[PDB]
Amino acid sequence: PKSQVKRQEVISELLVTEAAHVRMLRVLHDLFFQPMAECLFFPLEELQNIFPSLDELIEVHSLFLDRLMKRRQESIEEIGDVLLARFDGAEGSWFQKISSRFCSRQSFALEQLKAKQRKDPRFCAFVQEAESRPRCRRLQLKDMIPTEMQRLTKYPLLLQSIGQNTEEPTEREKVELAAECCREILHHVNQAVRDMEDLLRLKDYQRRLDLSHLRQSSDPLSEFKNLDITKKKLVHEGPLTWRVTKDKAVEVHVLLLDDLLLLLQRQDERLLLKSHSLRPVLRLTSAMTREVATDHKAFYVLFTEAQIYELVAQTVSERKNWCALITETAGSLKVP
């Protein structure tokens, strides 16, 4: 007291909220996943990408719910040991593995479901009917899926304040270490999320890429034979206008990647890279941006034979934003 009331409260909050989460996850499973498996709305492989590890994700939280209850029941001093048992060592590692799998596919999972609802009325009516079942507690499926992430972001907050309210030192170390683990996990999942969100997107572009032109120029482009972008970092993308001369302008979708800049022409579902002059592909290791005094909406990118690429955004703010991003990424790149 007063350290103790808070410590007990927080430990309570953690147990209760852990149960609610298991409960939801089970609803998600029972009312959505399993029935859809049985109605075979998707081929199963795919359902597994929408709910990447639901079955075992339920278990991991379940096992924790279980430790926490056993501990409460047998009394609360000491909780560190329990915490470390879920977030640290091998069980630590698994929890991460399982929760991050499932979290990464969130965005994917959602658009998949949205597509199907807007495309197939049998399925849309299914989801409605399911969403009206009491066990939903007024959450929609779209509300359910992203709770796993939320839950992960809650753990450091909860653990941080059990620790800072632990009087006895060696116990507070445990609880502190545990909390640290949770931030390690959160930080990793967050990353494995962007890695997936980028990946799927880059694989998308990579099969839509009309590569024929580089294989055709005598332009010693020969480095992009063969160009692969699936395993690279997508820093930024956006429509722009590409004033190849002050008489001719090209409509273009730009990808700013870790180390290359790509100016893509959109032609039906295709995306072309055409040498039309000035190349469409560019090694950033040399890049540099400038304002254009006669056009607050336009800027220049230069490759330090010049090599001038006059690009224009719709809004002034966005072209401020573009230069900002290029020069910054450009800078991030090291000289041998």
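Chain A is numbered as in Swiss-Prot; the shown residues are, in order, 411-485, 489-633, 635-691, 704-730, 734-765.
If you check the header, you will see the structure was determined by X-ray crystallography, 3.2 Å.
Cβ coordinates are placed from backbone N, Cα and C, and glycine is handled just like the others.
Under mutagenesis, Swiss-Prot gives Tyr738 to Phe with this note: Lowers the exchange activity. Here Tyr738 (mutagenesis position) comes close to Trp656, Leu677, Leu704, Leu708, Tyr726, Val727, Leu728: these same-chain residues lie at least six apart in sequence, with C-beta atoms under 8 angstroms from its C-beta. According to DSSP, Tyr738 (mutagenesis position) sits within a strand segment.
Note that 12 residues are not built between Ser691 and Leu704; their Cα atoms stand 5 Å apart.
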